[PDB]
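*Asks:* Before anything else, here's the structure in question.
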There are 2 protein chains.
Amino acid sequence: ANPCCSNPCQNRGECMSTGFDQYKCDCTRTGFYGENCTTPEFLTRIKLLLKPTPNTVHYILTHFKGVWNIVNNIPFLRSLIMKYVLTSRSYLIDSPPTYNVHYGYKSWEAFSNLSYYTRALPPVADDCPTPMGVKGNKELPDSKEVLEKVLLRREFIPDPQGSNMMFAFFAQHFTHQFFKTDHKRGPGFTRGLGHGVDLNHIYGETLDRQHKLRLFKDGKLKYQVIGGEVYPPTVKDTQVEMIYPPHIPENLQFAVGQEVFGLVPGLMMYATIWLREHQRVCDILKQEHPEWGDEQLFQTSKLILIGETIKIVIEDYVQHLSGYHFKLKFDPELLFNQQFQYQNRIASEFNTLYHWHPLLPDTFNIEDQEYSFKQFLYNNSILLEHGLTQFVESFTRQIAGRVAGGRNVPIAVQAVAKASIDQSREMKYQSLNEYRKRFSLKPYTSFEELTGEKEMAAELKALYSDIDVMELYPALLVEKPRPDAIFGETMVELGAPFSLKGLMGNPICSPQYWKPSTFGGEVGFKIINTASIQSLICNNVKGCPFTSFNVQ
Amino acid sequence: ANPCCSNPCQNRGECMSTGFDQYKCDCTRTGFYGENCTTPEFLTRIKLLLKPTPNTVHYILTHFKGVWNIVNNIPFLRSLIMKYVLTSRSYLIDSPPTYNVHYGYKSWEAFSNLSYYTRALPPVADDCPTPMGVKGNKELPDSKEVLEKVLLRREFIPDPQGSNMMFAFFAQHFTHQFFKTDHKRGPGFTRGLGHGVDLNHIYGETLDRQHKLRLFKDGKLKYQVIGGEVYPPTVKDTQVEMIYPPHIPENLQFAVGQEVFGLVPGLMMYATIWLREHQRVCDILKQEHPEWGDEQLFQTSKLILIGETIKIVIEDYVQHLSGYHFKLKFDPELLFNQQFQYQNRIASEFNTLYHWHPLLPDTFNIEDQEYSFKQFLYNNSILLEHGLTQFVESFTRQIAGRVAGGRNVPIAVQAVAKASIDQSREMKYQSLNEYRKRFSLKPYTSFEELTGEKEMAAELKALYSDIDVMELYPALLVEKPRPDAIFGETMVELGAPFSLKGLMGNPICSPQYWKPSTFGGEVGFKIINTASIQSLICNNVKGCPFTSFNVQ
Ligand code: HEM
Ligand code: HEM
Ligand SMILES: COc1ccc2c(c1)c(CC(=O)O)c(C)n2C(=O)c1ccc(Cl)cc1
Ligand SMILES: COc1ccc2c(c1)c(CC(=O)O)c(C)n2C(=O)c1ccc(Cl)cc1
Ligand SMILES: *[C@@H]1O[C@H](CO)[C@@H](O)[C@H](O)[C@H]1NC(C)=O
Ligand SMILES: *[C@@H]1O[C@H](CO)[C@@H](O)[C@H](O)[C@H]1NC(C)=O
Ligand SMILES: *[C@@H]1O[C@H](CO)[C@@H](O)[C@H](O)[C@H]1NC(C)=O
Ligand SMILES: *[C@@H]1O[C@H](CO)[C@@H](O)[C@H](O)[C@H]1NC(C)=O
Ligand SMILES: *[C@@H]1O[C@H](CO)[C@@H](O)[C@H](O)[C@H]1NC(C)=O
Ligand SMILES: *[C@@H]1O[C@H](CO)[C@@H](O)[C@H](O)[C@H]1NC(C)=O
């Protein structure tokens, strides 16, 4: 019934029901006019007839290596380039936020209720003929049918980019501070009220929690020593509530900070390296401040790790994921003369996009022993067995699956992949094409166009019939990867904005915050500006097991 | 012991204890260098040798009327001027926030714990020799002694600017949505987690609360009709918890939204006009949207009233408070090309500055009857007695006391004034001079300089001895008012920043939010863009009792 059901408003304008069967588009600031914010302003024509497509640019970024290496050495240029990646990308997200699970309109509730994941595209009116608004049949293809026909893995397809397990697990750990669906309330509700890189997953979600995990001596988090090794303290000791299967013998029920990092040793590995990292900084800050006390050592340490995290995620993680010859840079200054909202709200779409289960191999091979999912799950003795160094070496050397491409979802976490399909549906999502449109991308004219082949393509067609009506999540996985890459234009184009805004839209990046003293001195500031996944490991694992997010 | 106790860091740099007896100043971006961020950069000299003092500008603003009127009619110019007031003012506050009651340093806690009032200047180290850091005696003058010697009122001094009661109570109502000290935790802790103009004082602090105050029919708030008049529903009906003296006969225990607006009829008056206003919009929005339902009529209505509020507060309230011949303007676009943080955190200092008890007369004269504080307090029958129209007429014509100047605090709310003194002290505040410095103002060289006379001046001197050591709150009230004005340079200079940032740093002002459709159409948008205290009353009081924030 909703006259807007048909998503009639183009080029970003807003749709509004001006009467029962009437609608109106608010093309304000869109750069277009007319009934559907379709006809461009003359200066808009100009821009259109000048914008290199994603692939064009993606080409030029991943090519011309020699040229690039020159650029990477002309600071000014690199700075100007990175500066431009931050602004354009970021300019794609709404800050302050608008819309959510329940709000198809702006509303003060939608805006302030921090218990929701924000939504880049409003949901679909509960009174719309078809799930995707108006197009398509009275229901979308059975989830199980899509799960099996185009998602599930047969032959393990490895990542053509080299992503090893250090990366797969870093991305599991890292994003899990912001994606924490509150299943008590339903999908669309988050338990991470910080909405960003606050390291809640190391220090705890709340004050009461963090104080249970602290030592209160030199700003250090509590820990224990097994072997001559440092490990997270137990739930029995700190008394923090963690999620662990009852059969776990205690003494292995680690505390850490995120109540779920005990269900997967890849997480507890990183849970332990950062715990190690925190302390390491404490001692450093104490060496500089004999006069500082616990809480200041702590609060400052928690600020340095946030910087490392952001540092590492931009120049190692994201760098690698891009495969660009251009050296990405974490420099909060790039935006000091730019208009930029140092705030952020994690969106549902980002959560979906970040469902990278295909990275998972069929066995977790930790030097000499290979493990079934079932054997690895919440089995911390494995961590205690080989112990970090031999865990880091194993994982540095072990490709992860290709995300995009097709049929790569481990049958193990298949309950998950289906769940994703199901939930996106319950959270009234819009078509992959609308989302494509939302991110200045050109829509797919065919399943055949989407996949880059016809086996699955036609296979999906049989299911979704009309390409438009194709769903966002599935499409991401069953999509033509750009060359020897792990993702396709959609996945990069939709996530990069969400990813840089949440990375750069953090208080420590604000001018008031971005200064030596904010971190304990030029010494602490450097700990941030010279962070790396190699150092992260080098300084916290037994020998300096060389690592990277690339399986060589 | 804290080597920073002496507030050694000038021109905004940060102080840091680099060793027990040593400190270091982080002059980053201050525009100065050297041990204390004292020596300016050459380009800083320039700026210094070109900045008209507050009074200079204040003069030129309040003078040259003829010139000004020309300006006010050259949009472009006015827009450019207003644009300049927003940016410069706003540029004075830290966003994101830094420091609070407990945090003398940046910390993630200080930043994220929304239960605190942020702090423009860090507190004083609990291990500092003297309350004001190092200067002064082991203690500040007994509060009771300052209260009485220079604060308390003898002869009611009226406001030389004309502030009547509509203004005094509008300011009581208005700021009371953001200042809501959580006395359960202590001064420095707020109960207004929205930190701004969210109209929490009309709709309720929480969802559970707002839903109790709602009618759930056409987006309207619940109400009742006494006489042929609309009034807030009762606590017995809605079941919302309000603070009322037990002797109140129920039936007069109004609900409204802020749990304290029943203790003062001036508040309940405005509590009722906005309730009236909300509904009024609902009907308007239903007239445009036959298809809309409750929650949308509501959520949109609550968005229009926030706009009106911001509108009225800039062009009527603030306008008047300034006495500038230049017409202040509410135009969210002024900042669309500017760098601006559409966020905010209410600071303690703003709460203090906003302690305008001196506006209160000695009796509340509501046409034909005059009331003692004791008689007026939580006496709603008075409202039901004369009823709005004759309440608006009375209040439009009844001056309020002068804030600045000296000795104007009603002996009634004297417990309050002392309380302020006492609390600012417990919240480890800094000297009035430090604050003066903080806002680019030149410090007072003498109590004599402060007051603009010597009776009190010397009187204060006997108490504080060293001018620096003089406290912020007292000084605000016992300060030479600029000409025929209600405040003096300190009060304007410290609050205008806090005030414009919280007004302009609101989501509805952000580009995504500032558009016709955000409010239900070009009709709803106008309800905002043509708001006024006169219309607020005109459209919601029996006859259009003419009003203004000026007693003619
Ligand atoms: C041992 C490895 C892993 C296991 C067993 C695993 C398992 C799961 C499971 C059971 C869910 C819950 C789905 C539901 O109930 O609806 C989930 C969610 C998720 N997983 Fe994984 N996962 C693993 C690795 C990863 C990796 C490497 C990534 C990379 C980004 C990832 C990203 C996600 C995301 C973003 C969610 C949603 C989080 C939320 O909204 O709560 N997972 N995973
Ligand atoms: C009938 C008139 C008024 C009465 C009886 C009154 C009474 C009070 C009282 C009892 C307090 C609490 C102090 C404490 O316990 O520490 C207070 C706080 C305050 N009042 Fe008023 N007041 C009135 C009018 C005003 C006006 C017109 C203003 C104008 C701005 C004002 C501004 C404030 C502020 C900003 C606070 C602090 C609020 C907070 O932090 O919770 N008051 N007032
Ligand atoms: C292959 O090329 C890539 C891949 C990923 C990228 C980027 C470029 C860029 C930068 C750029 O594209 O210019 C950013 C910011 N990426 C992300 O961090 C990211 C993270 C998660 C998701 Cl789901 C999507 C994107
Ligand atoms: C006499 O001249 C004034 C007085 C008050 C003013 C302003 C100008 C301006 C604008 C300007 O000065 O340009 C703003 C924004 N004012 C406030 O609303 C305000 C409110 C409360 C406090 Cl505590 C302090 C200031
Ligand atoms: C807008 O779209 C509708 C159908 O979606 C169509 O009838 C109408 O002509 C279009 N108008 C413009 C200006 O695009
Ligand atoms: C957020 O919204 C949902 C539904 O409106 C509500 O149940 C929940 O309590 C709200 N959360 C907060 C913190 O207000
Ligand atoms: C904020 O701080 C106070 C005192 O430190 C604490 O009691 C309260 O729980 C904190 N709130 C949050 C949300 O952490
Ligand atoms: C956990 O892994 C260890 C080492 O590979 C193994 O001995 C143990 O059987 C596993 N635990 C379970 C419950 O299978
Ligand atoms: C800074 O202040 C200290 C004492 O507070 C003094 O010794 C030093 O000379 C000052 N320097 C400047 C440039 O103000
Ligand atoms: C409150 O006002 C009413 C009506 O004017 C009056 O009857 C009553 O005496 C007042 N209450 C007190 C305690 O004075």
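Residues displayed in chain B correspond, in order, to Swiss-Prot positions 18-569.
Determination method: X-ray crystallography, 2.9 Å.
Quick reminder: no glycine exception, Cβ is built from N, Cα and C everywhere.
Pulled these features from Swiss-Prot for this protein:
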DOMAIN    B:18-55  domain 'EGF-like'
BINDING   B:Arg106, B:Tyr341  substrate binding site
ACT_SITE  B:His193  active site, proton acceptor
ACT_SITE  B:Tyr371  active site, for cyclooxygenase activity
MUTAGEN   B:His374 to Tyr  Impairs peroxidase and cyclooxygenase activities toward 2-arachidonoyl glycerol
MUTAGEN   B:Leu517 to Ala, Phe, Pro or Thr  Slightly reduced activity
MUTAGEN   B:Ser565 to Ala  Decreases acetylation by SPHK1
*Asks:* Closest of the recorded positions to B:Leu517 (mutagenesis position), Cα to Cα, picking from B:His193, B:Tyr341, B:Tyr371, B:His374?
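*Replies:* Smallest Cα separation from B:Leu517 (mutagenesis position) among B:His193, B:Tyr341, B:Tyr371, B:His374: B:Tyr371.
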*Asks:* Can you tell me how far the Cα of B:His193 (active site, proton acceptor) sits from the Cα of B:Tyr371 (active site, for cyclooxygenase activity), in Å?
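*Replies:* Here the two Cα atoms lie 10 Å apart.
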*Asks:* Between the Cα atoms of B:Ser565 (mutagenesis position) and B:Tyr341 (substrate binding site), what distance do you get, rounded to the nearest Å?
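*Replies:* About 16 Å separates the two Cα atoms.
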*Asks:* As a check: which entries in B:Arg106, B:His193, B:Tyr341, B:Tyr371, B:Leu517, B:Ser565, the recorded positions, place their Cβ less than 6 Å from an atom of ligand 2?
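*Replies:* If the test is a Cβ under 6 Å from any atom of ligand 2, the answer is B:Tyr371.
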*Asks:* Using Cα coordinates, what distance in whole Å links B:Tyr341 (substrate binding site) and B:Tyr371 (active site, for cyclooxygenase activity)?
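*Replies:* Between the alpha carbons of B:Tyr341 (substrate binding site) and B:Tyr371 (active site, for cyclooxygenase activity) there are 20 Å.
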*Asks:* Could you break down the residues of the domain 'EGF-like' (B:18-55) into DSSP helix, strand and coil, giving a count for each?
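*Replies:* Across the domain 'EGF-like' (B:18-55), DSSP assigns the residues as follows: 0 helix, 8 strand, 30 coil.
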*Asks:* So which recorded positions out of B:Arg106, B:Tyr341, B:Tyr371 are up against ligand 5, CB under 6 A?
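*Replies:* Not one meets the Cβ criterion.
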*Asks:* What three-state secondary structure does DSSP assign to B:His374 (mutagenesis position)?
*Replies:* helix
*Asks:* For B:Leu517 (mutagenesis position), what is the tally of other C-beta atoms lying within 10 angstroms of its C-beta?
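*Replies:* Cβ-Cβ neighbours of B:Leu517 (mutagenesis position) within 10 Å number 21.
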*Asks:* Measuring Cα to Cα, how many Å separate B:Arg106 (substrate binding site) from the residue listed as 'active site, for cyclooxygenase activity'?
*Replies:* 17
*Asks:* According to DSSP, which kind of secondary structure is the residue listed as 'active site, proton acceptor' found in, if we only use helix, strand and coil?
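*Replies:* The residue listed as 'active site, proton acceptor' sits in coil per DSSP, no helix or strand.
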*Asks:* If you count Cβ atoms within 10 Å of the Cβ of B:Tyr341 (substrate binding site), leaving out that atom itself, what do you get?
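*Replies:* B:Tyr341 (substrate binding site) is surrounded by 19 other Cβ atoms within 10 Å.
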*Asks:* Applying a 10 Å Cβ distance cut-off over all chains shown, what neighbour count does B:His193 (active site, proton acceptor) have?
*Replies:* 19
*Asks:* Using a 10 Å cut-off on CB atoms, tell me which of the recorded positions B:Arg106, B:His374 is the least crowded.
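*Replies:* Result for the recorded positions B:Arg106, B:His374: minimum number of other Cβ atoms within 10 Å at B:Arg106.
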*Asks:* If I restrict to non-local contacts, at least six residues apart, and a C-beta distance under 8 angstroms, what lies near B:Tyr371 (active site, for cyclooxygenase activity) in its own chain?
*Replies:* B:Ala188, B:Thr192, B:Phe196, B:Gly512
*Asks:* What three-state class does DSSP give B:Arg106 (substrate binding site)?
*Replies:* helix
